[PDB]
Structures are given as C-alpha cells and as structure tokens.
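Here is the structure we will look at, set down as structure tokens.
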Amino acid sequence: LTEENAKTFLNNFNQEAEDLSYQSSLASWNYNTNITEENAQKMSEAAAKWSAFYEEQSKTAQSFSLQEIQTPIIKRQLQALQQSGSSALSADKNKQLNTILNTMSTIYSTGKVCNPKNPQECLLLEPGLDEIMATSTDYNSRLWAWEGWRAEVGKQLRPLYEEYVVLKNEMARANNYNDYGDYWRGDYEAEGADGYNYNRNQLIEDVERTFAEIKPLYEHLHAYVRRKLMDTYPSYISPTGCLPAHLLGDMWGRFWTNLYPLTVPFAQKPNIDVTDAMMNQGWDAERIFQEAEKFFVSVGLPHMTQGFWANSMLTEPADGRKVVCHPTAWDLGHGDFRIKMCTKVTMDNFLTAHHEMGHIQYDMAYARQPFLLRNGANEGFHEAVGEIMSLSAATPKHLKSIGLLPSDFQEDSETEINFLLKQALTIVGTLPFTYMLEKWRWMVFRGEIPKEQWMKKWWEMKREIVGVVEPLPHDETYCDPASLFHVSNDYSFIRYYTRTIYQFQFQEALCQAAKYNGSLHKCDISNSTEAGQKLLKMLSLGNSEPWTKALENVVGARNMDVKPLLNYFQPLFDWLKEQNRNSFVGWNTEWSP
Amino acid sequence: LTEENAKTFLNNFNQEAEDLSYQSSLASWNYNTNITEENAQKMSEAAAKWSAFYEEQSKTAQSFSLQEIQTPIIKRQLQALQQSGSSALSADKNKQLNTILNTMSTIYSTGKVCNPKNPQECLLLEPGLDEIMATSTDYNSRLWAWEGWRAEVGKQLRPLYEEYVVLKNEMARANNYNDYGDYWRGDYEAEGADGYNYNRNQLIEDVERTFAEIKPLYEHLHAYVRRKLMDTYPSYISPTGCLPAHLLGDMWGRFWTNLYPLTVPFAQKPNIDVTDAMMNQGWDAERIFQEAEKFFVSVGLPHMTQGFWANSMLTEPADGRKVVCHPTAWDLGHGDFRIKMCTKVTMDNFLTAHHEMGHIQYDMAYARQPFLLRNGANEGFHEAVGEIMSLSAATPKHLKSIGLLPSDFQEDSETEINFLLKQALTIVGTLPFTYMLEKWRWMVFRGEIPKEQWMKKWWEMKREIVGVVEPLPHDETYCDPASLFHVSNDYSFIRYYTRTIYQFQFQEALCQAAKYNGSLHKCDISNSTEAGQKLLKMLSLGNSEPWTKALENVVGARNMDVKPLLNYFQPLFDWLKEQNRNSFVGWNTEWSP
Amino acid sequence: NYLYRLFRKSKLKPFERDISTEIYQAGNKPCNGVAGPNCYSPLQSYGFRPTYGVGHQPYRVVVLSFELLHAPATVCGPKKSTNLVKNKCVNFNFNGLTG
Ligand SMILES: *[C@@H]1O[C@H](CO)[C@@H](O[C@@H]2O[C@H](CO)[C@@H](O[C@@H]3O[C@H](CO)[C@@H](O)[C@H](O)[C@@H]3O)[C@H](O)[C@H]2NC(C)=O)[C@H](O)[C@H]1NC(C)=O
Ligand SMILES: *[C@@H]1O[C@H](CO)[C@@H](O[C@@H]2O[C@H](CO)[C@@H](O[C@@H]3O[C@H](CO)[C@@H](O)[C@H](O)[C@@H]3O)[C@H](O)[C@H]2NC(C)=O)[C@H](O)[C@H]1NC(C)=O
Ligand SMILES: *[C@@H]1O[C@H](CO)[C@@H](O[C@@H]2O[C@H](CO)[C@@H](O)[C@H](O)[C@H]2NC(C)=O)[C@H](O)[C@H]1NC(C)=O
Ligand SMILES: *[C@@H]1O[C@H](CO)[C@@H](O[C@@H]2O[C@H](CO)[C@@H](O)[C@H](O)[C@H]2NC(C)=O)[C@H](O)[C@H]1NC(C)=O
C-alpha cells in the first residue's frame, strides 16, 4: 500500500539524511569557527552532497500521491520533502536566477557611495555609512548618505529586480503557486483537523487586522518622535507632515532604536544597564551562560548538554583563527547543540545569550520528532521563543534576584517609561516598515502594482502606512526597496512581524501561567515550572502539528493577537496619550516640509 | 475538542434545566388547579427565570459549530437548544410583534357581535355564538352570526394581520428560513442517516399526495351531507353547488360533527353510548382512570406512578378554587406525571381519560432520554398516540369486555355505518379545511398570493378544495381566515392533518401486530403485549431519532400513508358509493344557490 | 444541602473521596478559578422535592465493608447466654472450652 511504502521510504530517509545533515552542519561549523580556504571547500563538498541527496530523495518522494495518505505526520513529512524550491525551473533559467542572486549579493556587499568634491573619502555601507545613520545629527550629511546609496543601488539594481521578479514568478508558478508572494505565504499554511486550517490568502487579511489595532499606538509614537525630531531639527520637519526618510536613525528606517538619545523621555534618569556591575564582580562569558542555564532549569526546561559546554565557543579564540562576530545557534543533529557567540561581558550580550540558549532549547525539545519535522512551527516561532527569554532576562526583578542589581533598588515610573519607549522604538517602529515592505513585495509579485509605476506606489504607501515621506522626489529609474539587505538577498520579511506578535502573546500566556499579578513589562517567568511545561508542550511538537494548534497550546488562541502587545505597552501608551494632547496625532499624505 | 465541550455543556445544562423546568411546570400546575393572583405572579416569575436561563444557554450554544460534531444525539440536542425563535429580532420589532399578538389574543377573547334591531342581545363567541352554530337550524340566524362575526373580526384584524405577516417574515428570515411557513415546516425536518432524510419542501407535496387519495371519500361524504342538508334546507342549497359556509355545524366549518342529527343514516338505531350503564353501576372518575390503567397494563405498557394518583385532580374540587375545564396531561419533570381533568361520568370523558393517559404514557417512555430530547418526534405524534388509545377504548369489544356493554349485544351493520359516519364527520371533514387553511397561510407567507388579492384567492381555494362557497361576497377589506382561533393566536394547523394520518397508520400497524382478522374500525389492541412492545419502541425514542425512523418502527413505512384511513372508512365508503348513484358527486366552482 | 460531583478529571479509585471544589476545566483556555464559558463548577445540587418520581426521590445508603487483617479479629456477632443446668451430664461449652 502507498502509505506503508511512504513510511518505509521515510524510515530509510531519516537514517541517511541525519548523517549527511550532520556532516554538512559540522563542516559549516568548522568553517564558521576556523575561517580558511580548506574548511570552505570541505563545507562546499558537504553541502553539495547533502543537496544532491536531498534533491534525489525529493524526486523519488514526488512519485507518491498525497490523496491516499491518511496519517497527518507522514503527510506533513512528505509535504516537507516534496518542496522542490528552485529546482523546478529548467537549467538555463535556474542558472540565470542563480547568477542574478550572486551578482546582487556581491554588489550589495561591495556597495560604494563616495563624497562629492572629496574623492578620497569613499564609504562602504557596512564599516561607516551605518555609523553615520546611527550617530550623525547633521541633516545634510544624512541626506547625502541616504540619497547617494539610494541612487547607486537603485540605478544598478532596477533591471536586475525587473528580471528577478519574472524568474521568481516562473519558479513559483512551476511549483503550483500563484506568485512568489504566495510561495512565501506558503510557509504559514497549515493543513490539519477542522478549525485548524490556515490558508495563504488569509495571512494578508490577518496582518491587516492586526495592523489596524497597532495603528493608534504607532500614531502616538510617531507624533512624539516627530515632536522630538522637530526639537532636534527646527525648520526641516513640519508638525502635520510625515517624517523625513533619512532622520529615522537607520539607513532604511527599519529600526528607530538609534533615535533614543534624541527622543529620551527623562534624560536625567540613567538606564538599567548592569555592565559595570558585571565588571566589578568579575563575571565572564561562562558565568553568563551558566546564569542563563540556571534560569532555564528554574523555569523547568532541561539542563544544557555536556557536549554544548565542551564544543561551543563562548569567547573570541585569539589563537589566529578568523571568526564570525554574529551570534548563531547551531543544531548540528544527533543531539549536538552548539552556540557560536563572541561574548563580551555586557548586558546586551547577556540578553543575546538568553536568546540563543532559547533557540538551543527549542531545537533540543523537538529532537524526538522525525528529521523532516525537526523545525519550528513557522519562521516566527523560532525567533519568538528566544525573544521571550530575552524579555524575561532584562527585567529588574531578574537582575535583582541574581545579584546584578542591588537589593535596595527603587523602580520609579520614569525608568519604566523610558525603557518601554526604547522597546517601542526597536519593536513597535519596525512593524509599519515590515508590513509596508511585505505588502509591496506581495503586490509586485502578484502584478497588482503596474510595472512602470513601482516607485510611485511605494512612496504613497510609505506616506499612507509608515507615515514617512521621501526627502527628494524619486522617479521610476530608482529601485528604492532594493537597497535593503533582505530584499536583495531573497529573504522573507514577514517573519519579524509574526515574531513580534508571537513574542508578546507567548509572554502574556506564560505570565498568566505563572500567576503574575502586575504589569506585563515587569513580569519574570523564573521559578514557574507550570509555565515551563506549558511552553514545553509547544516546544516538543516542532512542526509535527499545525502552528495554530501550537499557538492554541500556549495562548489558547488560533490566530495572531496584538492585545498582548498593547497590554505590554499600556503605561507607555497612556503616557504618550497624556503628552500628545496639544499636538496633532497623525500625518498628512501630501509632502510637508 | 468541540464535541467534548458540547457534551460537557449539555451535561451541565440538563441538570440545571430539569430543576428550573420542574419549578416552572409546578408553578403552572399550581396556577391551573388553584387560580388566583398570587399563583399567577409566582408562575410569571418561574416562567421568566426559566425563559431567561433558556435564552442564555441558547446564546452560549450558538457559539458551537455543528460541522465538526459527528454524533447525532449531541447534534440534535444542540439543534433543539439553538432555536432562538422570536428572540432573533431586535427589541423594538420583538416588542411590536408581542404587542400585536397580545392585542389579537385579547380582541379574539372579547369578540362581540350584537343583534340588529335588538340592542340588548349582544353575544360573545364563547358562551353563545358557538351554541348557535352547533344547534340552531334557522338559516337567517346562522347567516347573521357568521356574517357579523366575520365582519367585526375581519375589519378589526386585517391591518394587524398585514403587519403580523411582515414581522413573522422578518423573524423567520432572521432565523435563516425563507418565510414563516418554512419556519413552521421546519418542525417536520429530519436530518439523519441515508434514506431517513426529510425536507421542509417535501412536506407540501406529501400533503397534496395524501389529499388526492382522500379526495374521493371526501367528495362522497360532501355529496351525502349536501343531500341531507338539502332535505333540511329545501331551496337554499343547490344539488351541483358547494355547501354554504354557515351550514356546516361550526363557526368556521372546521368540524362537521354537529351535522350528525341532520345527517344520521339510521335515526331508529340508538347510539353506542354507555353513560347510563356507568350511572347504574355507580362508576366514578377514579374507576374510569383505573379501567384506563387496566387497558394500558393489559396492552403491556407500564403501570401509572404512585405520584400520579396522589397529586392529580380527576374531579371538580368544589372547595372554592377555580380550575380550567380543559383536560391537560402534565409532564412536570423528574418523574412527575399528572393529569388535570374535571372528569364527569360520561363516555366522552372516558375516551378523554384514555387519550390523556396515552399522553402521560408517551411522556413516561422517553423520560430516560436527555432533557432536550424529551419531546414527541413531531407535533402530530404526541396527539396521535393518545388518539389511538381513544379509538381502541370506544370499540364495542372493549365495552363488552369490561362489562359496560351487555354480553349478548348484537353488532348490526347499521350501527357500524352510523358510527363510522360520525367519525368521518369529526375526522374526514376537518382535513380539507386544514389543508386549505395551511396552504393559504404558507402561500401568504411565501408571497405567492398577492397582498391585495388575499380574499379573492381564499374563497376560490375553498371552492376548489373544501367545496364550500361563501354565502355573501367578501371584498379584500375582510380578513376571513383570522376569525379562527389558531391563526389569530399564532398556532400551527398542519398538526391535525398529520395527526389524522398517523392515528390510522398506528392503529393498522398495532392491529396487524395483534393479529386482528376483522374490519379495522372494530379492532381492539387489548391483551396484545407484542403490539405494546412494538408501540413502546417508538414511545421510548422520543425525538432522539428522526420521525421517519419512528414511523418505520411502527408501520414499516417512512412517509405519510392514507391507505389505513381508507381502510378504516371502507364500509362507510362502500355505503356512500351505494347511496350516491342517483346523485352527482362533486361540486361546481361557480356560485350556485 | 445534598451535593454530588458531576465533573472530575479522572475516575475515582475504590474507597476514595475528593473534597475539592476546583472549577472543572473542559477547555484549552485556563478557567482562572472564576466560573466562565466551558468552565463548570464540579459539585451540583440534588434539588430534592416531595413530589418527585420514585426514581428521583432521596434514598439513604449505608455501605458496610468488612475487612480481615493479620491482627486478631475484634468485631464478632452476639454470643448466646443460653442457660445453665447443673447436677446432670450436659455437654458444656465455656468460653470455647468444650467437653
Ligand atoms: C528562584 O529560586 C531561587 C531558589 O529559591 C532563588 O534564589 C534565592 O534568592 C534569595 C534572594 O535573592 C536568596 O536568599 C538570600 O541569599 C543571600 C546570598 O546567599 C543570603 O546572604 C541571604 O541570607 C538569603 O539566603 C537565596 O539564598 C537564593 N537561593 C539559591 C538556592 O540561590 C531566586 O531568587 C528565585 N528567583 C526568583 C525570580 O524568584
Ligand atoms: C383481556 O384479558 C382479561 C383477563 O384474561 C379479560 O378479563 C376477563 O374477561 C372475561 C370475560 O369478560 C371474564 O370471564 C367471566 O368473568 C365473570 C365475572 O367474574 C364470571 O362470572 C364468568 O364466569 C367468567 O369468568 C374473566 O373473569 C376476566 N378476567 C379477569 C382477570 O378480569 C379481558 O376480557 C380481556 N380483554 C379482551 C378485549 O380480550
Ligand atoms: C584551524 O584550521 C587549520 C586548517 O583547517 C587546522 O590545522 C590543521 O590541524 C590538523 C590537526 O593537527 C592537521 O592534520 C592539518 O594538517 C592542519 N592543517 C594545516 C593547513 O596546517 C587547525 O588545527 C585549526 N585550528 C583549530 C583550533 O581547530
Ligand atoms: C389555593 O391557593 C391559596 C393561595 O394561593 C392557598 O392559601 C394558602 O395556604 C397556605 C397553607 O395553608 C398559607 O400559608 C397561605 O397563607 C395561604 N394563602 C392565602 C392567600 O390564603 C390555598 O391553601 C390553596 N388551596 C389548595 C387546595 O391548594
């Protein structure tokens, strides 16, 4: 029978796959920790063999018909295996798409904007332009950096995007998807028992529904930020107008976190930073991970493996091997879990360690599941589980409990307000940009936006949704979205929006589980074993079950809810309402200085 | 899971509901037996609490979705609970509809027609006009009573009906029904396993199909009644014409039972009445109920409860408490079964006692079932089960067996013929009136009949279906149907037609079960335990199963059949055919004097 | 004043009593200890009334459970005094001593 044949095929596949995947992951780890040409070539062969085996199994797997398979776990495993991805197209088309992707990656990596009338001062984005966006207060210098990078990247990348969209559309249609946007929205598709069914088309409306609720808080935040920037820039920002694109503290306006010194509520009150306390007590990276482990055992999740301590790098090696600065959590397979982080003794690294350990715990929980189902329920869940631990770690109660913060510390309202505003600038601010960018990409892939009117649509939506106006008029020869890293390198962007909703929903569910009686932002989930079990039920599942079922398992709801997000920011929202009474909340679409 | 949640919700509901329903039923019983202001107010509070609880549970029950419920009993219970009825409309519309219903009820109760040229002689329908319709032989007095009540009621009630139809249509549409007629036809809808499915639309065609078979017997009866009335009224009735509306022995022509002295086949032969025999032997109401109990135990149904004997009233109390004359069988709940009847020592009361005891036995059998399913399969079944016992009790074999009728009694053909004619006048005669009235109401609710042509349609159908002509022409300002009690007080009328079909079908099935070898009208089901079990299988079910399944359980058919009705009246039908040979059978639509 | 448990998570073991009044959670959402939709208080009331049918009238039940253990049995039925006859040859049973 077909189902038994599929079960035997999956049984053979899991044993062969786990070994090949471990070899590929180990080679990738060996390159990442010890960067060299030989480790890179070894990684290349390991990845090539693993990819070739995966495609060969996928081609055999496609012969099976899903109609006569009744058991959901086997059907889900076959669905995961049967995703051809880029292999659906012909060799010529696949090679052309790969060439376009590689040239886009190299051109973005090597992007150059240079000073007019000062030829020697030519700046790359990664070493210096980002520093200019984060720190510089000069209007003209920011205008130059934004316009120059926009002009060079957009003019070079506009044809490449024009054929990139067509090739992605062909690949998606070849894979029985309406457009590339539908292919991205497929990741959230869940097929399951009645009432757990989720559709790709549904996701857009769900995002819009969440956005409408988020919109008053964003509008109040935008008005407050606009007033503070107006204080910083006296005549270049209008009271009723949108914010200029180059004054948002980032190259693209993705994060508003760099506007915090300009937009601080209380300059006099210090931050909750505990780096100096770590310096005084002689803390090190090993202690940081041990404290994170203590938190995870205290909440009731299992202890870290011996292999994790033995094989991971938690410090810069300083023995002559090049390393990647970025913290990454690796699930190599066969019970091997590692973290690559160059940990300095700071509060931010401590939170990052909690986030990466959360990733490792998430990976560890679903190790029991079969190989194809050893993944997150969706892209958002994996980031969200780390983010909730990062939220819990940063609370003043947690810092006092572990002795980082003094026992006699007084928590006034003002520190809560400025901390919440910083969290909003990092977290709330990114959401309109994420929604607008994803909506633009989906409509471009769909063809709802006409080909020759792309720029004209995008700024309008930025005027409509983000409430940010262009500093200078841009015609259609520009490709203004393509300057972002995620779009130029073919990465989905809706995961951050889903991550943001899931993070607060999970945090409220755990706090209700832990019987916390106070404000959500002050909540700590330490020493609440029932909350750990409630979380662990979702963590064990992986993607074996529909993501709606996992969401119901933690929060009791089957869809995205932003009521926890509003609940988290409620004191800040009240404060923003209190201080915006004189001012006008909202923006006008037409360009105002 | 949804099904488990529904099961727990139903389990909580049954325990709360049974107690509240018992309190409401007990308060209603206390008012009915002991009429006073305080018992009425207590009944009002008990009904208010029960109704409020029922609506609150119904609103919670509507949240459940029936698609994911597989088990039929839980789905049927939820279906019964989810019927909002009149609560679907807004408060203003519901209040207006309630006001219209209350004013209609009070105006019908207080309806007044008064003698022209004799002002002092003003007559209500309930004390005296009905007596005039039953007994008076004068053509002019009957014409006055019919026309005067028709004029007063129709002129007052025509606007009230005009908005009543619209409000009922709004309520039915609010409950996902096409019209109010479909809402009434919903009661016969059965959803179940294949081949037991019954639809609302099907019912109309089924009624028409039954009617066509009934139509020759009705035509022969109409011709015989017309000839006898012609003997009574020499020049006012035409041989080929329809009967006058006011000569049918009733106010509306609903029952032809009052025409029996005029239309008696054999005046010389006495009736089968045994009242004098009861008087001679000193029988009382307690003995009448005991004999009924003896019949029920003999057929194999269970004995009456001790509570039934202790709490019921079977006699006029005569201690100063007002009572309702009408016999009613009460299922209070929690195994409490009572009968309120002011029983006089007569044959009619004896048959009525058998009918009410049949109702109590029907209520007792389905007590095992859950609270929402403790009802009849449909409206017709509950009346039919009592009616079959009434049919069996009245037979000469049953009267001889219990000593009411002498052992040496001779049953000649003539007594069978006159008794069958009386049964036909009560039972066969009502069927065209019932079908025509229900068809008119259904078409009016549907909108098939135009709003300004209502009266013109109704008389035509009475000419077409009933074969009864109006004495005087009526324009559209009249509302001639509304004079009837059931239509003015929002009561379904098709139940009598279904009751009539079911009663004969059940009687034939029990007689075949009991191996009776004679004519159906003479059949007695006494001392046939197998027939009692066959009946009891239907009685135990209640409405847990589709009514078609219960009908198959008793008669072996899944639909209404009038072949038992023809079989019951077959000697009478042969006699009517024998005596109508000279006369013309049938009526002419055009008005003939 | 007479109550019964209608809802419990698991069946009772023999000779076990549960006095908990905790709200029975039939649904995924936490009850939070306040009655709410899909959350029902376990203990229901037996609303006894004199006019109820025989099936539903209150009945008092006493269950007698007899157990034997390795310890000497100290609950036994009544001992018959009978009567004492003297000066004749009679079979005597005095406190379990026979002759
Ligand atoms: C979660 O549970 C652990 C264990 O119960 C908590 O650690 C405990 O924290 C308290 C207060 O910070 C400690 O009490 C005091 O500790 C100091 C330093 O040793 C001592 O000088 C005092 O006399 C007093 O004992 C307690 O020792 C400590 N226990 C352990 C095993 O570390 C932790 O605070 C809890 N976290 C939360 C957020 O509730
Ligand atoms: C159903 O069954 C019962 C019991 O088998 C029948 O009652 C019986 O009826 C017969 C004839 O009426 C009685 O026979 C005679 O009774 C009188 C008065 O006692 C006596 O003087 C005669 O010598 C003769 O015995 C019989 O006693 C009576 N039995 C009982 C227990 O009441 C009943 O007639 C049956 N009904 C039908 C419709 O078949
Ligand atoms: C970093 O990588 C280099 C090369 O990939 C490692 O050097 C190798 O060490 C093994 C074991 O002693 C030798 O067999 C190889 O011949 C060496 N390769 C070369 C090119 O000399 C080096 O050991 C790695 N360092 C760490 C800390 O893992
Ligand atoms: C009929 O009803 C009245 C009142 O509804 C009953 O009278 C009550 O009797 C009880 C007990 O004897 C007294 O406690 C009340 O005070 C009485 N009320 C009044 C207004 O008199 C009467 O007993 C009932 N009769 C029957 C036969 O049930």
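To match Swiss-Prot, the residue numbers of chain C are left as they are there, and the shown ones run 450-548.
Any Cβ shown, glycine's included, is placed from N, Cα and C.
Experimental mutagenesis is annotated in Swiss-Prot for C:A475 to V, with the remark: Increased resistance to neutralizing antibodies. Looking at Swiss-Prot, the entry for mutagenesis of C:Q493 to N says: Reduced host ACE2-binding affinity in vitro. A natural variant is reported in Swiss-Prot for this position, C:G496 to S, and the note states: In strain: Omicron/BA.1. In Swiss-Prot, the entry for mutagenesis C:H519 to P states: Increased resistance to human covalescent sera neutralization. The structure shown retains the original residue.
Locations of recorded Swiss-Prot features on the structure.
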{"residue": "C:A475", "record": "mutagenesis position", "Cβ within 10 Å": "21"}
{"residue": "C:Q493", "record": "mutagenesis position", "Cβ within 10 Å": "17"}
{"residue": "C:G496", "record": "variant position", "Cβ within 10 Å": "16"}
{"residue": "C:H519", "record": "mutagenesis position", "Cβ within 10 Å": "4"}
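In terms of C-alpha distance, the listed recorded positions C:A475, C:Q493, C:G496 place C:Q493 closest to C:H519 (mutagenesis position).
If you measure from the Cα atom of C:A475 (mutagenesis position) to that of C:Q493 (mutagenesis position), you get 16 Å.
In the three-state DSSP classification, C:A475 (mutagenesis position) falls within coil. Taken residue by residue with DSSP, C:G496 (variant position) is part of neither helix nor strand, so it is coil.
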